[PDB]
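Everything below concerns the one structure shown next.
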2 protein chains.
Amino acid sequence: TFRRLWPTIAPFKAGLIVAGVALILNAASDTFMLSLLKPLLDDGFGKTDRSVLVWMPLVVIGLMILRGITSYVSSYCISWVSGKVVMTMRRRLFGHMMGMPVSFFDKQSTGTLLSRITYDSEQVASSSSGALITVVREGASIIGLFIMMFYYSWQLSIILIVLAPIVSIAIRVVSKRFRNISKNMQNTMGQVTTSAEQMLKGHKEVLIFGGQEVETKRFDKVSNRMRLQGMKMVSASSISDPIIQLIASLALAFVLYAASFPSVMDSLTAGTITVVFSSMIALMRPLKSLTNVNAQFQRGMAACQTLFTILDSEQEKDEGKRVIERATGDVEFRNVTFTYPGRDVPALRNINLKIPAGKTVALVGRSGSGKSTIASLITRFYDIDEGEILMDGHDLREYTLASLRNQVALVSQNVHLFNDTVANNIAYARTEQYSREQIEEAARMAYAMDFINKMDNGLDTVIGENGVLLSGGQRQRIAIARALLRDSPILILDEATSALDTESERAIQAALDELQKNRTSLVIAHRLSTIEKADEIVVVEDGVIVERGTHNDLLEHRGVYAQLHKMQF
Amino acid sequence: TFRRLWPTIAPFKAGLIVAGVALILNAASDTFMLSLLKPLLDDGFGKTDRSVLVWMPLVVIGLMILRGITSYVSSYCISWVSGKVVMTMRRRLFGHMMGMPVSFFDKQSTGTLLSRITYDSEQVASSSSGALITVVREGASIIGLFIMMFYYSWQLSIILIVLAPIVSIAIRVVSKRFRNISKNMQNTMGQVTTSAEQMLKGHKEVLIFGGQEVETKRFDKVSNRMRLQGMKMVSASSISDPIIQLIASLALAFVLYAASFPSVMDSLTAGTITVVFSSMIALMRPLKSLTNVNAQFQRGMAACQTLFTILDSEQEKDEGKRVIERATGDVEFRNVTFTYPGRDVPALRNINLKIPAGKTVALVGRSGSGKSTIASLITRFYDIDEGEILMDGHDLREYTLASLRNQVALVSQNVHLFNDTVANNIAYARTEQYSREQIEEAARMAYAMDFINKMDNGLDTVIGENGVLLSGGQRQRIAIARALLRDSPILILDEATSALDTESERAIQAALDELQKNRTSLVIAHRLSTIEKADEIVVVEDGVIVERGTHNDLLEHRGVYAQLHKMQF
């Protein structure tokens, strides 16, 4: 079907061949243990007394240490190639889902996207290789049980191949007829049940009119009708199994009658009838399991398309070659509007904001404007439908994604901690380039050394989740230390932190001043210090900016930001 | 357990003993048909005799027209007692639910209260009889096999009972140990999966920091641990079944080895070992179905305590003996405070509201808080928390429910139509009192005559749901005709029509004024005409009365009634 997957299995097909060789030896031990019923009964019990009952017990054991060694060698070699293909494809999904647009992660999929490398990726090898186990076992124990019936007694087996289909089609006809007789009876049962429901609903009408005696008499015959129509879907469902069992037993009677004729019984005996009639019983399970072998391989490969779509989806756009070494320039928004991919209401209207070099600008949007959305466009997480953002005089779309994003740091509250010791969590993606002494100086400059010195291993202690689990106040300043080390020219402050606790706010502000000393800082304003010290203030009500004026005039004249300040104070 | 149900079954116990002797006859045909493997393999096939193969094709038929005639006489004589027990207990649940206070129906839902007489009532007899179909059958197909086995070979069948518990407890021990190991490994699998989830979440930090190559190298070591740990749950779950099969095979080898010894056995003739071993296989099913029997009988009484809680619950309070023939008096709410039983916010404050004889009043309000529920108080559908409703100088609580409910009628849009020809629908609970001529006169005077002639049979045609499904206006006219025919001296007009249907509104108003010549009326205000010609106007403002004067002064002084007019105009 979608078996472009095979190229990722062929490198490990040597495991599949072993697990197939050890799967026809597991199936040839199912039919070589039924074949013992011939020596057991014909030769070991009836014909004589001994000599076959002291040899066979160990052949039952020795055919179950070969059924338990080929049921494990065939479950380890289809669990090694089914684990090395759910690893060369779990690791290609993640090699894609770490270089594609945030839109996909924008709650288009959050937790189900771990179900596409943990569940819908192990259902591509727990069902596309569980449909090779049951097309080489049950499919080699069907063949294995046809060179056994036709070898012990072909005359009797060929009958069982003629009556098997007739019996099966007759049983299917009867069963479907009685599944249709019953089905059209449940319709009437539902009609009467709905009629009773039409009685319960009018409870108030029954009460007020004094009909508690008339209504209960109309249930004396609506409940006596869902009985008689309930005694007839059990007089039509319990009359099916007797009929199908009688049909099946008629074929047993016919086979036994055929064996009575001298032309069949000569080479039949009492042991060659048990290996033939007790393998067709053993031939039911294989044939039943073979039916669900294209309803698995199309279920375990239907999940190989939900993720082969992700594996070839559109990654982030790198259509640009304007790299930058250090962005020592202004940031300007020109006719910039933005809409959430997947939404029709434009999140941003006409925006014209400039961030001069070295000078910080602050945003006040306490009314849920979406100030967070403008902060995302500068880093090119999102793409703007219309407008242009010029950094150093050139639009970001011309800028290469890697270099553009290298020159900006998201210093925010909800930062993410990597499950690694906090020395690459500070020099992340640059641990090779930056020495430990530089990391120490960065932590000292941001004054973040206090949290890391108090913990156990010092600086080489795992800081990520499911580990030390440092508090939000401590988590915040690790990002400031990161920025101090990577020296991003542009700063994107969130400042959503509402924590006023001492030992948190004092150090946070101390490191914030150092970071913004000489950084073009777009701030999401919630603190008074940055509001009153920022070179430019902008208040955004919704979409377009309403007042692009500095703090003095904005505060003095009411406008909009002064109302939000009255809310502040 | 909660077998107060037995008195309901006892009158039909003569159907539970014909389904008992028809299941022990069904089980005696499972073990008398396995017993034929001895004559077949020893006298028919083991020898050259064809005779034992000429009567058996029929005994295997004559025992399947006795297994199919006692598998249907055992499903009719127990589907007749499981049908007549969910019939004298369905209509005992409905003989109660139609005489008990309204708080239940809104507390529960008609959807649920139908599952208590359609599903949870047939789950009592579909599980308390499926737990007798497998205590008398599988308890007779397990004594028909412990007898056949010991009759055919008492020596082998005692080793098969000594070794059964040993290799069942050993199998259970092995299976539970490997289940514990699998769960221990699944814990670590979940741990690594959560570690990967902590990887995906930090997508934005990966993008901005340029760590697309460091976060794919750390997945190279997390996926390689999901695999190596993922293939250890299949190297510890596929190593269990081989062992629990090798243990069973050791049991088989021991039994065969014992059969070798001349003293203990070798009275077996290749059919005495098949009717024993192949009955032990047939004895597994009637033990798996016997362990779940008390998990059924406690599921068929876990859904029977529900029906004995709904039954024998608190029915509507008839704690009042005062009986009124015709209530030609005034209805006064005095300090009536009411809260929805099941709610804590009162819907009525101190309420005073007098309806004098012959004079209609109109309740004015739009919110519906303490407005539509006032109508329910006169009929005593609900009970007020404090206060009293004096009707003809007596409180309603003193009045008997039967003699009170018949002196009041709700004429509203949401009237429920009974599944009956529209001559009792109009004369509910009074068919024998009023002749067809009176019904015709009531319909003519109520201007419901037009809808009657233009239908199937006039006043002899089913009108309710599951029938003709007449429109809302026609049902409203039917309700008005019912009010005229019953002559209830108190009137509870809802007036929620809110429609201007042509050629029906004029007749509706005609019948309204025909009703309001007598019959003191409490009207929920939604029509200007009824408001204008109202003797007294009462205005409710979200649970309190703001105005009690008539309309003439309420309109001039804006207050709130003129606010209702503003909403109107």
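All chain A residue numbers match Swiss-Prot; in order, they span 12-580.
Structure method, as recorded: electron microscopy, 3.6 Å.
Just so it is clear, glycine is given a Cβ too, placed from its N, Cα and C backbone atoms.
Annotation for A:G379 (ATP binding site): no spatial neighbours, criterion Cβ-Cβ under 8 Å with sequence separation of six or more. The ATP binding site annotation in Swiss-Prot covers A:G376, A:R377, A:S378, A:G379, A:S380, A:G381, A:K382, A:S383, and the record cites sequence analysis as its basis.
Look at Swiss-Prot and you will find A:27-310 tagged as domain 'ABC transmembrane type-1'.
Marked as domain 'ABC transporter' by Swiss-Prot on the basis of sequence analysis: A:342-578.
Residue environment of A:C88 (mutagenesis position) contains 21 other Cβ atoms, counted within 10 Å of its Cβ in all protein chains. Here the residue is the original one, while Swiss-Prot reports the published mutagenesis A:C88 to S with the comment Does not affect ATPase activity.
According to Swiss-Prot, the mutagenesis experiment A:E208 to C carries this note: Exhibits ATPase activity. Forms intermolecular cross-links. Under DSSP, A:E208 (mutagenesis position) is assigned to a helix (H, G or I) in the three-state scheme.
Within 10 Å of the C-beta of A:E208 (mutagenesis position) we count 17 further C-beta atoms, all protein chains included. Here the residue is the original one, while Swiss-Prot reports the published mutagenesis A:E208 to Q with the comment Improves basal ATPase activity and increases transport activity.
Record note (Swiss-Prot), mutagenesis A:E208 to A: Does not reduce substrate binding or nucleotide binding, but decreases ATP-dependent extrusion of substrates. Inhibits formation of outward-facing conformation. The unchanged residue is displayed.
For A:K212 (mutagenesis position), no same-chain residue lying six or more positions away in sequence has a CB closer than 8 A to its CB. Among the mutagenesis results in Swiss-Prot, A:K212 to A has the note: Does not reduce substrate binding or nucleotide binding, but decreases ATP-dependent extrusion of substrates. The residue drawn here is the original one.
Take the CB of A:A270 (mutagenesis position) and look out to 10 A: across all protein chains shown you find 24 other CB atoms. In this structure, A:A270 (mutagenesis position) is part of a helix by DSSP. One mutagenesis experiment catalogued in Swiss-Prot, A:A270 to T, is accompanied by this note: Temperature-sensitive. Loss of lipid export to the outer membrane. Significantly decreases ATPase activity at 42 degrees Celsius but not at 30 degrees Celsius.
Here Swiss-Prot notes a mutagenesis experiment, A:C315 to S, with the remark: Does not affect ATPase activity. In the shown protein chains, 25 other C-beta atoms lie within 10 A of the C-beta of A:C315 (mutagenesis position).
Quoted from Swiss-Prot, the note attached to the mutagenesis of A:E506 to Q states: Lacks cell viability and does not support growth. Can still bind ATP and slowly hydrolyze ATP, but becomes locked into a closed dimer conformation. Around the Cβ of A:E506 (mutagenesis position), a 10 Å sphere holds 20 further Cβ atoms from the protein chains shown.
Secondary structure from DSSP puts A:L511 (mutagenesis position) in coil. Within 10 Å of the C-beta atom of A:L511 (mutagenesis position) sit 7 other C-beta atoms, taking all shown protein chains into account. Quoted from Swiss-Prot for the published mutagenesis A:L511 to P: Loss of ATPase activity; ATP is still bound.
For the mutagenesis experiment A:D512 to G, the note given by Swiss-Prot reads: Loss of ATPase activity; ATP is still bound. Every protein chain considered, the tally of other Cβ atoms within 10 Å of the Cβ of A:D512 (mutagenesis position) stands at 10.
Among the mutagenesis results in Swiss-Prot, A:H537 to A has the note: Lacks cell viability and does not support growth. Can still bind ATP and slowly hydrolyze ATP, but becomes locked into a closed dimer conformation. The residue drawn here is the original one. For A:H537 (mutagenesis position), other Cβ atoms within 10 Å of its Cβ number 19.
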Quiz item: For A:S383 (ATP binding site), which of the mutagenesis positions A:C315, A:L511, A:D512 has the nearest Cα in space?
Solution: A:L511
Quiz item: When DSSP states are folded down to helix, strand and coil, where does A:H537 (mutagenesis position) land?
Solution: coil
Quiz item: Considering the binding-site residues A:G376, A:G381, which residue's Cβ sits among the greatest number of other Cβ atoms within 10 Å?
Solution: A:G376
Practice problem: Return the recorded positions from the list A:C315, A:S378, A:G381, A:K382, A:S383, A:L511 for which some CB of chain B is under 8 Å from the residue's own CB; sequence order; 'none' if the set is empty. | Solution: none
Exercise. Check the Cα distances from A:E506 (mutagenesis position) to each of the recorded positions A:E208, A:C315, A:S380, A:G381, A:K382, A:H537 and keep only the ones within 10 Å.
Key: A:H537
Quiz item: Between A:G381 (ATP binding site) and A:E208 (mutagenesis position), what C-alpha distance do you get in Å?
Solution: 51
Quiz item: Taking the mean position of the Cβ atoms of A:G376, A:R377, A:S378, A:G379, A:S380, A:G381, A:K382, A:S383 as the ATP site, which residues outside that list, in the same chain, have a Cβ no more than 8 Å away, listed in sequence order?
Solution: A:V551, A:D553
Practice problem: Out of A:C88, A:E208, A:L511, A:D512, A:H537, point to the one nearest A:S378 (ATP binding site) in space (Cα versus Cα); all of them are mutagenesis positions in the record. | Solution: A:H537
Quiz item: Looking at Cβ-Cβ distances, which residues of the chain lie under 8 angstroms from A:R377 (ATP binding site) while being 6 or more apart from it?
Solution: A:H537, A:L575, A:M578
Exercise. Have a look at the recorded positions A:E208, A:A270, A:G376, A:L511 and say which one has the shortest Cα distance to A:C88 (mutagenesis position).
Key: A:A270
Exercise. Name, in the order they occur in the sequence, the residues of the same chain whose CB lies under 8 A from the CB of A:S380 (ATP binding site) and which sit 6 or more residues away.
Key: A:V551, A:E552, A:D553, A:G554
Exercise. Mind giving me a neighbour count for A:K382 (ATP binding site)? Other Cβ atoms within 10 Å of its Cβ, every protein chain shown.
Key: 22
